[PDB]
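Asks: Okay, here's the structure, questions in a sec.
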Amino acid sequence: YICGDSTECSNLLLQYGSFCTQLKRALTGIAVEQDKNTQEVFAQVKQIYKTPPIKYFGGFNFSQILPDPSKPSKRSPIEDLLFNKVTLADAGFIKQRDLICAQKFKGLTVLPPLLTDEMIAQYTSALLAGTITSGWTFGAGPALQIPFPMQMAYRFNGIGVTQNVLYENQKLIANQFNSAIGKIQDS
Amino acid sequence: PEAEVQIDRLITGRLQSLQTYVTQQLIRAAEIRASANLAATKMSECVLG
Amino acid sequence: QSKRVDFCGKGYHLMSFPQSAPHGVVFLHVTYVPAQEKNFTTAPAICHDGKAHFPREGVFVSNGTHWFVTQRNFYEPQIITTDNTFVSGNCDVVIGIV
Amino acid sequence: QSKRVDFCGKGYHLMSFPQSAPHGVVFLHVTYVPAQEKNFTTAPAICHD
Amino acid sequence: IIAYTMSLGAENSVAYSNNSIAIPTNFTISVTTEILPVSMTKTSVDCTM
């Protein structure tokens, strides 16, 4: 970046000495910090959980948030929509008219993240499978299975609402949830 | 003797530019670290419970 | 005692003990971790004579022959009484009632 | 109402009132502070029959 | 020295059904550490020295 790399200009950066190493240390610390940030956010579980092959959860339709196995990305329709709405400008790949990533020739490269998109999607899938099949039990110990209407009846007691409010309106609450998830893609 | 002071002017320009870029990257990295700590806290307290 | 999940260690928080450290603090988070679970057949409600019975604090579980009320985070089976349950509605509206 | 200890003032939190301030906000945290305690002899359980 | 794709975690399928619940019969009292920084070393710099 400083010198044209076809020259003895680099023989005068030794007169300053410890400055470029200080940037390389600082940017390395930033990069390791970003990988640590992704690891702290998404690696909340030590086990990769899966949904049962029969996706019936008392009338609650999770097909727009669970991963779609018919696509090679192994992502949900919402996640496949989210990656399409971000005009991503990274250059974390080996592959070499010119675009904005011709700034690599001035010494400005982009390092790829430690966790790929597929591994973050698998962490998200494990978190979703845990919170659907086991409630809050998998986050404070071993995963304990529970019916999802029974899970939602536990979650209604956490807001001061009795259990019979859910069970006498289970179809209504399932329909409201399925309508509200479907409006997320439209929004 | 004259190309040296001309390139010393240019090299000090590139030194200042790189130090400025790394200072903004450290500030934005602190902001992204705060946002990621908030995201991990929201993951643990909204998703896991 | 914090109800925030994983704010004070992994598990259900009971206590924490601070310890002095060079340029920092070390917390010893005492948590409650469930262990040795068993599979039980459950039901949302019990239908006695037309009334629907729901647990006041616990959960209806079955060992295959008899149904019990136990607390949610520890297996402690109890006889289904009107002291353990409350009555709301009838048996025609709850999906999965037994 | 927050169950977080000392997040909304010292004591058992009941209410809080915001007030406008120059370049900031002032909260008036209404907390429940116990007072005038008395010693008693206690037991973990009572055995009847 | 070997190179490998990282194992993302253990594999566990939760035995979900519409009428089965898992309740623990025992427990484990677990104590874990959390080391967390508070202060850093205070430095003073003389200008002319």
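Going by Swiss-Prot, the residues shown for chain A are 741-836, 847-937, listed in order.
Going by what the header records, the deposited coordinates were determined by electron microscopy, 3.6 Å.
Each residue, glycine too, has its Cβ placed from N, Cα and C.
So Swiss-Prot lists these for the protein:
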type	residues	note
VARIANT	A:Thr859 to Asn	In strain: Lambda/C.37
VARIANT	A:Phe888 to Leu	In strain: Eta/B.1.525
Asks: Note down the number of other Cβ atoms within 10 Å of the Cβ of A:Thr859 (variant position), including every protein chain shown.
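Replies: Cβ-Cβ neighbours of A:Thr859 (variant position) within 10 Å number 11.
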Asks: Looking only at C-alpha atoms, tell me how far A:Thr859 (variant position) is from A:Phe888 (variant position), rounded to the nearest Å.
Replies: 40
Asks: Under 8 Å Cβ-Cβ from A:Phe888 (variant position), six or more apart in the same chain: what's there?
Replies: A:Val785, A:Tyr789, A:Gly880, A:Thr881, A:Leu894
